[PDB]
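A short write-up of the structure that comes next.
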Amino acid sequence: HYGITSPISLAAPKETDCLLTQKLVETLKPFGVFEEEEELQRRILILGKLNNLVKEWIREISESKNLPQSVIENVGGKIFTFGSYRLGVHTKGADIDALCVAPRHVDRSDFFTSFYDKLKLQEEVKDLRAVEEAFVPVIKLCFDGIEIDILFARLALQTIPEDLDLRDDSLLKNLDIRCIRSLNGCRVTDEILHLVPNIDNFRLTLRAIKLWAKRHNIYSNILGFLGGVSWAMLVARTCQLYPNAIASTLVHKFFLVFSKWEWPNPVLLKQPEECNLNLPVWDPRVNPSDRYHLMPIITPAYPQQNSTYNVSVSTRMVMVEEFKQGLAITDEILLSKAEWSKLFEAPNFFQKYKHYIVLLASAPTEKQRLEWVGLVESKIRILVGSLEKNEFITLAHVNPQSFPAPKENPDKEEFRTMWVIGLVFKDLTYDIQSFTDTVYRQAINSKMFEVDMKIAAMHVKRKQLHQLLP
Ligand SMILES: Nc1ncnc2c1ncn2[C@@H]1O[C@H](COP(=O)(O)OP(=O)(O)OP(=O)(O)O)C[C@H]1O
Ligand SMILES: [Mn+2]
Ligand SMILES: [Mn+2]
């Protein structure tokens, strides 16, 4: 079997489950979780073009280096997709994450020079932008309407074989960290796909779980909840425990298993192996720092990492309760006492808590609003953190989805966004003011602050939350 433990059950579905699974599929369609076939075809064609461009570019580099016409004919090179698109659960509007793999004689500087310029002159390319200095260097672009994220890695091979498998740990041998980092995404996705007993059953279940998570305000890695990869690993673990089950049963078991999971026990998809390389590896036995993590979900490819180290007491507590409510609803569905539509109902967040904090961010232009909001979102856990230190707080629940905030100046156009944070109690002006000052200070010291960029927060009872949003 798959996984580090024996499965819970090997039982196959009954015709009863088959019909329940078909109903799940019908309930999901209206939400747009299934991309249209025509769009899927368009994306396939886009990838074919990119792949040929990569091959063409590498051939040119090979020739310009007077390499023997011997190698030139077989240097190869290709694009490897990873992430949501590769797992097949991407939704309308999602980008395509791809890794350009080239032989050793192709340098990173070439990727950002000759390849970049090749893309620049393609008719289908718009908004071409390079981010060479990021943790993971990338070239971003809009290709025929589809957003593409392209990473780069030059392997210690003279030629790139078509059957090259990136899961081989030896490939990381003494490579620059930028290359190692650029390879992790493809390796994690490929590992996941080879760690579940049935890919189709796994896929449908994940589509369901991701929609459920978003609809229940717990979808966001940045804010301390779970991101796409983390949800995929939890679904994968569930699949390993019920190898012959189909989607309707797997969705139900997903809530059974995780609502009862004993955190901080880690979620592992396979047994980790020890590798000589000196890369960061999550392991509480040898790293005391990892012992503090509250809800560990470990990536399966070396070097393994905790995909959810941002989880705090508040977010974990919120998600545990959501898993329990999810289980209850699926129990009803299995008894035909409720429809799948009830599981995807997005409760009114603006009513589940007695107290809230409203966070406002604004800028002089729409362009600056976008940049500002990104910066502020990355700091919100600082406020949550300080709130958890407050003797009167049980938890703070940040609704990951922000939205346009009401007007303030009726005479001029405004570019303002807002977040709503739910609170649970066992004066918050000092903690809020302290967080406000910190955001301004860090932004300014980072050279990422523009005049007139504002941020303000207020505490308000549920009843008065009414008079502060459309
Ligand atoms: N531009 C990027 N730079 C670095 N890592 C990336 C980038 N895009 C994706 N990844 C990595 O791949 C993981 C899986 O990607 P995926 O979940 O498909 O992207 P996503 O960010 O959810 O989608 P969107 O970018 O919103 O369309 C998430 C992250 O660890
Ligand atoms: Mn993506
Ligand atoms: Mn991306």
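Numbering, chain A: per Swiss-Prot, residues 19-444, 455-498 in sequence.
Cβ atoms are placed via backbone N, Cα and C, with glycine included.
According to Swiss-Prot:
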MUTAGEN   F100 to D  Strongly decreased enzyme activity. Strongly reduced affinity for RNA
BINDING   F100, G101, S102, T109, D113, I114, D115, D167, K228, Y237, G246, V247  ATP binding site
MUTAGEN   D113 to H  Abolishes most of the specific and non-specific polyadenylation activity
BINDING   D113, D115, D167  Mg(2+) 2 binding site
BINDING   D113, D115  Mg(2+) 1 binding site
MUTAGEN   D115 to H  Abolishes most of the specific and non-specific polyadenylation activity
MUTAGEN   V156 to A  Strongly decreased enzyme activity. Strongly reduced affinity for RNA
MUTAGEN   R199 to A  Strongly reduced affinity for RNA
MUTAGEN   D208 to A  Reduces by 60% non-specific rf and specific polyadenylation activity
MUTAGEN   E209 to A  No change in non-specific and specific polyadenylation activity
MUTAGEN   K232 to A  Decreased affinity for ATP
MUTAGEN   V247 to A or R  Strongly reduced affinity for RNA
MUTAGEN   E291 to A  Reduces by 60% non-specific polyadenylation activity
MUTAGEN   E292 to A  No change in non-specific polyadenylation activity
MUTAGEN   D308 to A  No change in non-specific and specific polyadenylation activity
MUTAGEN   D459 to A  No change in non-specific polyadenylation activity
Cα-Cα distance in Å between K444 and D455, where 10 residues go unmodelled: 14
Other residues, Cβ within 8 Å of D113, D115, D167 Cβ centroid (Mg(2+) 2 site): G101, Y103, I114, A116, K158, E165, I166, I168
For ATP, whose listed binding residues are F100, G101, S102, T109, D113, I114, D115, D167, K228, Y237, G246, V247, the greatest C-alpha pairwise distance in Å: 21
Of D167, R199, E209, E291, recorded positions neighbouring ligand 1, Cβ under 6 A: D167
Cβ neighbour count (within 10 Å, all chains shown) around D113 (mutagenesis position): 16
Neighbour count (Cβ, 10 Å) for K232 (mutagenesis position): 19
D115, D308 as mutagenesis positions, winner by CB count within 10 A: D115
Nearest-integer angstrom distance between the alpha carbons (Cα) of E209 (mutagenesis position) and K232 (mutagenesis position): 25
Mutagenesis positions close to ligand 2 - of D113, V156, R199, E291, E292, only those whose C-beta is under 6 Å away: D113
Count of other CB atoms lying within 10 Å of the CB belonging to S102 (ATP binding site): 20
Inter-residue C-alpha distance, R199 (mutagenesis position) and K228 (ATP binding site) (nearest angstrom): 26
DSSP state at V247 (mutagenesis position), helix/strand/coil: helix
Candidates near ligand 3 among the mutagenesis positions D115, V156, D208, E292, judged by a Cβ under 6 angstroms: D115
Separation of alpha carbons, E291 (mutagenesis position) and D167 (Mg(2+) 2 binding site) (Å): 30
